[PDB]
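Novice: Below is a structure I'd like to ask you about.
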Amino acid sequence: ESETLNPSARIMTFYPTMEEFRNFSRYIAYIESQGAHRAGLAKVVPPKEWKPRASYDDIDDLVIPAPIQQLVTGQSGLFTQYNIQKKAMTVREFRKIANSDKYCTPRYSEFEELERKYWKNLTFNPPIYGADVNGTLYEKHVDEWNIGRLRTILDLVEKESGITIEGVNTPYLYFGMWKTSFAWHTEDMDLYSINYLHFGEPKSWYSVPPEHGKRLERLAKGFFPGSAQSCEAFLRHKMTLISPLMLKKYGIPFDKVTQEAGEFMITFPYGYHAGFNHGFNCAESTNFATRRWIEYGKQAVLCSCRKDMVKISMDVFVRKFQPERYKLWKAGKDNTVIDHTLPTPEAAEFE
Ligand SMILES: COCC(=O)Nc1ccc(O)c(-c2cc(C(=O)O)ccn2)c1
Ligand SMILES: [Mn+2]
Ligand SMILES: [Zn+2]
């Protein structure tokens, strides 16, 4: 059944009606019944009727406490990105820098032109990414796809333990400018993520199907043996950029998609993604889960070289949703193998 859904594992795009759109978990379950998860990435375009905020003309005073200057080093489609923390600044200050002649978007015809220019000039004139800003731009009453309160089973973390993990069970805002990037990664604990582009120039994405994720890891370990020996999951450092031409060259399947203002991106468990911003923009994002994620969570290989890293206790999820397996899991004998093609069980509604 599942094997025959989206057998190309291409990035799918969905256009829900407002009735479909009102229930978040249900629609995620729906797109999985359509095999969307196999791509590792899906676009969801909300009804034109819908808006999370009436106006963004009131945010110029919003502070970006830790802007990041992105210094990229490398050649031949392989790069390492170093973060240089800069002093706090306001959205208006950032926009000014972003739109200045030094940092603004280059002129171009088709997207393929801008893409070529990104991968040619990535290491020159390091931009500033106003990333990881704690907050939401959703109005308090918006009940559909509210990144602040999505109500998935990831809520069980805070519920059981009181722990908040910034950007994971709370929202992050990202203010981008041209040539700012996010390196190849999956989410913390191999969770889902949701990304909403509030406004501005587009954000382009690359994705590797979860069922081919290990091949990407193998390639990465080969190009960075030093990093691979120092850490069991060095891609979680989110410093590694790899061009689509390199991926092609080594037979890693991947897809590309460009996200525009007003559009959602969903990433799926163990879906590697990377990309860049076209120009000044603003994205909001957080992580979430489904019953399917639990096994990914149990098997996630985490960064072994930093103490700062995100780790969620799987115990409560296994007790509540896999009680028959808890003793086996705790005794280290749970050898369940993940089928990346299966949809989450909540999808059984749509079969
Ligand atoms: C050192 O690098 C920090 C980083 O990339 N953090 C991070 C951690 C998890 C993520 O899901 C994203 C992220 C960022 C973007 C984006 O910048 O828009 C798109 C998709 N994912 C970014
Ligand atoms: Mn991500
Ligand atoms: Zn590490």
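The residue numbers of chain A are those assigned by Swiss-Prot, with the residues present covering 4-354 sequentially.
Note that Cβ sites are derived from N, Cα and C of the backbone, with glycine treated the same way.
OK, Swiss-Prot features for this one:
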- 14-56: domain 'JmjN' (DOMAIN)
- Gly133 to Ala: Abolishes histone demethylase activity; when associated with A-138 (MUTAGEN)
- 142-308: domain 'JmjC' (DOMAIN)
- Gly165 to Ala: Abolishes histone demethylase activity; when associated with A-165 (MUTAGEN)
- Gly170 to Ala: Abolishes histone demethylase activity; when associated with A-165 (MUTAGEN)
- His188 to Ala: Abolishes histone demethylase activity without affecting ability to bind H4K20me2 (MUTAGEN)
- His188, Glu190, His276: Fe cation binding site (BINDING)
- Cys234, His240, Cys306, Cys308: Zn(2+) binding site (BINDING)
Novice: Compare the C-alpha of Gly170 (mutagenesis position) with the C-alpha of each of the recorded positions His188, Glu190, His240, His276, and give the closest one.
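Specialist: For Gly170 (mutagenesis position), the spatially nearest of the recorded positions is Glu190.
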Novice: By Cβ distance under 8 Å, which residues at least 6 away from the ends of the domain 'JmjN' (14-56) in the same chain are close to it?
Specialist: 5, 8, 140-142, 145-149, 153-155, 195, 199, 201, 208, 210-214, 216, 258-260, 262, 265-276, 293, 295, 343-344, 346-347, 349-350, 352-354
Novice: At the Cα level, what's the spacing in Å between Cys308 (Zn(2+) binding site) and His188 (mutagenesis position), rounded?
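Specialist: Spelling it out, the Cα of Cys308 (Zn(2+) binding site) and the Cα of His188 (mutagenesis position) are 16 Å apart.
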Novice: Nearest of the recorded positions to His276 (Fe cation binding site) by CA-CA distance, picking from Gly133, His188, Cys234, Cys306?
Specialist: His188
Novice: For the Fe cation site given as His188, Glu190, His276, which other residues of the same chain have their Cβ within 8 Å of the site's Cβ centre?
Specialist: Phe185, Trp187, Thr189, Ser196, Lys241, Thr270, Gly274, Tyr275, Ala277
Novice: Within 10 Å of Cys306 (Zn(2+) binding site) (Cα to Cα), which of the recorded positions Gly133, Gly165, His188, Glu190 do you find?
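Specialist: Within 10 Å Cα-Cα: none.
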Novice: Using DSSP, how many residues of the domain 'JmjN' (14-56) fall into helix, strand and coil, respectively?
Specialist: 18 helix, 7 strand, 18 coil
Novice: Report, as a single number, how many Cβ atoms besides its own are within 10 Å of the Cβ of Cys234 (Zn(2+) binding site).
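Specialist: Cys234 (Zn(2+) binding site): 18 neighbouring Cβ atoms within 10 Å.
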